[PDB]
2 protein chains.
Amino acid sequence: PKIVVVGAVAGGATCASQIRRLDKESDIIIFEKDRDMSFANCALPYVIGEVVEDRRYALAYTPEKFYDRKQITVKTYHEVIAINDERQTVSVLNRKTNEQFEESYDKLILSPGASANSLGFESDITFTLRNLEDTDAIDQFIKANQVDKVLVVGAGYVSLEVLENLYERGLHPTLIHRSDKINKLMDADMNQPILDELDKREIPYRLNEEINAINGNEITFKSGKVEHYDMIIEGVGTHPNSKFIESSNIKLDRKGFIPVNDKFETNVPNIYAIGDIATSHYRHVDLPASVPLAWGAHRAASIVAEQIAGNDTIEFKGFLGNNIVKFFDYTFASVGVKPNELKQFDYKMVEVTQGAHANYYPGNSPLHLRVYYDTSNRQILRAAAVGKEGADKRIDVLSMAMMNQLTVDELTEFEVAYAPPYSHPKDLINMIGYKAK
Amino acid sequence: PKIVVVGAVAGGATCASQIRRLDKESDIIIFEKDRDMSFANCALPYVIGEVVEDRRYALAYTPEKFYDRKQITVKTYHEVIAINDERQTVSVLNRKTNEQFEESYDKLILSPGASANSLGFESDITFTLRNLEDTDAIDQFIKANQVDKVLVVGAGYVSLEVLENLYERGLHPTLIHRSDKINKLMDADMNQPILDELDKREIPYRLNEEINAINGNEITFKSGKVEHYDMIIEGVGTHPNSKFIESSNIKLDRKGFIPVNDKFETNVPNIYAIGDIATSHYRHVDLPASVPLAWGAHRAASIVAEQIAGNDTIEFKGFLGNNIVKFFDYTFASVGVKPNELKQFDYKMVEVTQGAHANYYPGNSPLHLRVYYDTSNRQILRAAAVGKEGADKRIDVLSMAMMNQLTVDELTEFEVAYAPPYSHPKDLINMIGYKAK
Ligand SMILES: Cc1cc2nc3c(=O)[nH]c(=O)nc-3n(C[C@H](O)[C@H](O)[C@H](O)COP(=O)(O)OP(=O)(O)OC[C@H]3O[C@@H](n4cnc5c(N)ncnc54)[C@H](O)[C@@H]3O)c2cc1C
Ligand SMILES: Cc1cc2nc3c(=O)[nH]c(=O)nc-3n(C[C@H](O)[C@H](O)[C@H](O)COP(=O)(O)OP(=O)(O)OC[C@H]3O[C@@H](n4cnc5c(N)ncnc54)[C@H](O)[C@@H]3O)c2cc1C
Ligand SMILES: *SCCNC(=O)CCNC(=O)[C@H](O)C(C)(C)COP(=O)(O)OP(=O)(O)OC[C@H]1O[C@@H](n2cnc3c(N)ncnc32)[C@H](O)[C@@H]1OP(=O)(O)O
Ligand SMILES: *SCCNC(=O)CCNC(=O)[C@H](O)C(C)(C)COP(=O)(O)OP(=O)(O)OC[C@H]1O[C@@H](n2cnc3c(N)ncnc32)[C@H](O)[C@@H]1OP(=O)(O)O
Ligand SMILES: [Cl-]
Ligand SMILES: [Cl-]
Ligand SMILES: [Cl-]
Ligand SMILES: [Cl-]
Ligand SMILES: [Cl-]
Ligand SMILES: [Cl-]
Ligand SMILES: [Mg+2]
Ligand SMILES: [Mg+2]
């Protein structure tokens, strides 16, 4: 079938590539509104920090190389501006020539993702971070203006990674956030290490703070403070790239996302949606879920490739919401329903803080593991871990437990790999099970 | 019930402690034939390497402290020499006075573990490692003789840990092993990094080599080589501490171990056996299993505590055999049936070698993950991972998957915690799943 894909990055280029692995005959075309396809979204903060300096790690292909390798046509600077689903075409604006045209399709795959929100100030020193064009602009601005002081707005994982990277590059960032609710995917009382790491390095921060006015490099704040900054990076959330979908028959929810079934199909025949734009449900509980992360973009890309050109019996089984972020020496990871979703259940919480490995063994650091479970059936609802070591290991094990409908009590049965450098004979995970009841 | 425990370490002291958590009225007494209770068995190689300096780290309790905190009586230098099972008493030899006496019991818990084997040479420079007395003797001998060249016999994981520690302490070890099957719980081809690490540090080793004769410090080998050594640490296997059990009604297998049911009961009423002395079965396949490691001693300790003083519906579900060892920069971990047991199944092998984390993120290294599955039902039979980073995480996740007899195909559904420093959007575990078709 003739396949058209909208968006040429985590979900889109991946999906197109997976289809080509299975189907060598179909024509596949991807439209991407911006300059680059296949940029490494998750590498961007590290490119800014000069941790990742080889351009080949910043993006995988150019349209020419993608065509040579996979016979997939990718048109960059081409923005889809409407989906004419009844005639099975999309309307595309060639941004280089400013002319539009219709492209027909047998199957349409939507992976437009999200755009960064902006505070809306008229400021030449302010930047958001979403793609490689943004990354290049930020790097160039730092060099052209000999940037030293940078204001980082927002406290989600993107902003935190950007702050760490600016610091490692040798700049002097200050972090502000409109409330005290930083790194929201993690339990609010488990984020203190973020503030401790800032303090330890004397990196200034102010919570319940916002930009009030900008006059050149003079920034006036809500708190009444006035400071001079060379650059501002705003990480104040994202919004779905779905305005171009509104006039079509595709069903969107009130927040602008696309609900899909387990085959990643929209309500319209032959049109699929994957990636950040799509909403589905949790795997372990009967609740809606939206998890705008890379694992989901890649998993959905594979499922849609099977639906179109492979085993169409392969279907999604829902999200668990596994997520993680590094901030200086600490790791913050969680899986399951969000803190705000726990109230939909009668639940109990159990937790343990213990060394990541043998207490007598060097380089140890306390790991805090917390697990929430449903009192009606003892099923695990959510888990969170924070520590300098071993949090990723504990959360991935709990993600596998939740996939298998394990009860909190059965965690005493988990057989950990034990030697002094790695865990304890009764691992933190086993202790959660023993402490449950 | 009056409870008598034989052995005051990983299984025994733990079990007595777990019973006390549930029952504050029963009298509990533990007999330990040697000097110390609750020594840190797994810390011993590190104590020899001076990685663990504070000897307080190698001993968790003394009998006086155990009585003060848990009201449990522990008699060290007291060796149980016979079990008079029909009258429900044990005969105990007070090793300080050489006088024996009987101790009655309502429940008897055997956790005598295993003793180190010896090659049998008449040599004052040869030592074995099993407890803190041994560790003290080795340390004392190194200092008294200014030991430099040391022969480490045996290539099992503990001997390897001893070798690494002797090297880091500043001594010059040479490793020999009677066969080429080093670190036997790991796939043979995946153990090459052990030899690479030895070679990188110019630490000599000879496989399929054995001691022929010992004449003072002059050691003659099977190969015909003659070398002078200041000390020899023999890691030539262990044997069960069951000679004192032979006269009783307890059933022992041909190797001297005690087969137990899922309540860790022996064939004799009121007598339980846990730890290295006990044999059971695998959880995921119908085959016998013996896994003489710490996790099993602690898990059995809790199950026996529930049987005696808690919820008697709690029973063991079998072993998976999760194990791991660190050797210099590498980690070697495996779970499931042993290499030699794979022949009892019709199976296939799938493997991937990929970066432990994002390829562009610093300090990456190649992680080799291998999974064996049963062709009759797609169930995972065994998994092994070797690498400088991430092997423990992948093997613990697979242990959790096996606990639930998960299939190899379902690994595509595992939702990993992804950020650049930790994994990939399609993790190594997911890739095993994608490569299994
Ligand atoms: C700085 C940063 C760090 C991140 N870190 C992590 C992390 O560590 N771990 C993690 O799991 N996730 C991380 N993410 C999230 C991850 O990048 C997204 O979940 C993933 O990119 C979503 O894939 P997608 O295809 O939906 O969107 P994207 O990969 O963003 O691709 C969307 C594409 O479609 C294009 N598009 C939109 N509308 C149109 C249109 N009308 N016509 C043509 N093209 C269009 C856009 O220009 C864009 O190139 C990070 C994201 C960023 C920006
Ligand atoms: C150097 C070393 C390193 C190790 N490293 C690891 C590792 O990294 N990971 C891992 O999982 N496992 C490791 N182990 C294995 C682990 O220590 C054992 O699996 C665990 O100790 C078994 O518990 P147990 O109670 O059966 O035996 P033990 O803990 O050995 O205790 C047995 C006790 O009973 C006593 N006893 C025996 N007979 C009698 C008697 N007749 N009367 C009175 N007392 C008696 C013995 O003196 C001994 O103190 C290691 C062991 C050693 C020695
Ligand atoms: S923010 C974190 C996520 N970031 C991104 O996704 C960045 C944008 N990504 C993309 O644009 C696409 O993901 C690109 C880079 C275009 C390619 O996507 P694929 O996932 O399909 O990758 P490749 O085609 O490059 O495959 C490379 C290696 O993986 C093996 N492989 C892919 N798919 C499969 C399946 N289904 N089964 C088995 N193996 C599979 C390939 O064989 C290949 O290994 P090599 O070592 O290259 O031979
Ligand atoms: S080679 C590796 C194996 N070697 C060894 O284990 C060495 C010898 N071991 C022992 O002698 C025992 O394992 C000792 C050191 C006596 C410990 O026995 P327990 O396992 O029973 O532990 P503690 O009573 O000392 O408890 C320490 C902490 O764990 C919590 N805990 C234990 N058991 C439970 C159960 N069933 N449920 C909830 N919590 C449990 C304790 O409350 C305690 O926590 P703290 O806040 O640190 O007091
Ligand atoms: Cl990336
Ligand atoms: Cl239309
Ligand atoms: Cl705790
Ligand atoms: Cl220990
Ligand atoms: Cl008798
Ligand atoms: Cl039996
Ligand atoms: Mg129309
Ligand atoms: Mg504590």
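Following Swiss-Prot, chain A residues are numbered 2-438, in order.
Determination method: X-ray crystallography, 1.5 Å.
Just so it is clear, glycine is given a Cβ too, placed from its N, Cα and C backbone atoms.
The active site, nucleophile annotation in Swiss-Prot covers A:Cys43. DSSP assigns A:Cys43 (mutagenesis position) to a helix.
Feature annotation from Swiss-Prot assigns active site, redox-active to A:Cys43. In this view, A:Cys43 (mutagenesis position) is surrounded by 20 other Cβ atoms within 10 Å of its Cβ, with every protein chain counted.
Feature annotation from Swiss-Prot assigns FAD binding site to A:8-33, A:267-277, A:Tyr419. Around A:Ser18 (FAD binding site), a 10 Å sphere centred on its CB holds 19 further CB atoms from the protein chains shown.
Annotated NADP(+) binding site per Swiss-Prot: A:151-166, in sequence order, evidence recorded as similarity to another entry. A:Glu165 (NADP(+) binding site) counts 24 other C-beta atoms within 10 Å of its own C-beta, drawing on all protein chains shown. A:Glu165 (NADP(+) binding site) carries a helical DSSP state (H, G or I).
Where Swiss-Prot documents A:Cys43 to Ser as a mutagenesis experiment, the accompanying text is: Loss of activity.
On its own chain, A:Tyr361 (mutagenesis position) has A:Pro421 as residues at least 6 apart in sequence with a Cβ closer than 8 Å to its own Cβ. Quoted from Swiss-Prot, the note on mutagenesis experiment A:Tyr361 to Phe is: Reduces activity by 92%. Loss of activity; when associated with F-419.
A:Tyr419 to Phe appears in Swiss-Prot as a mutagenesis experiment; the accompanying note says: Reduces activity by 80%. Loss of activity; when associated with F-361. In the three-state DSSP reading, A:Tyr419 (mutagenesis position) counts as coil. Its Cβ taken as reference, A:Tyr419 (mutagenesis position) is surrounded by 25 other Cβ atoms within 10 Å in the chains shown.
A:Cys43 (mutagenesis position) has none of the binding-site residues A:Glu165, A:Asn271, A:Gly276 nearby, counting only those with a Cα within 10 angstroms of its own Cα. Taking A:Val151, A:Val153, A:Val159, A:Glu165, A:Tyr419 as the recorded positions under consideration, the smallest Cα distance to A:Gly276 (FAD binding site) is found for A:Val159. Checking the binding-site residues A:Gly8, A:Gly155, A:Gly276 against chain B with a Cβ-Cβ cut-off of under 8 Å leaves no residue at all.
Ranked by CA distance from A:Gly8 (FAD binding site), the binding-site residues A:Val153, A:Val159, A:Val163 have A:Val159 at the top as the closest. In three-state terms derived from DSSP, A:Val159 (NADP(+) binding site) belongs to a helical segment. A:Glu165 (NADP(+) binding site) and A:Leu23 (FAD binding site) have their C-alpha atoms 41 Å apart, to the nearest angstrom. In this structure, the binding-site residues under consideration are A:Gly8, A:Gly13, A:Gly157, A:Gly276, and the one with the smallest number of other Cβ atoms within 10 Å of its Cβ is A:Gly157. In this structure, A:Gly8 (FAD binding site) belongs to neither helix nor strand by DSSP; it is coil.
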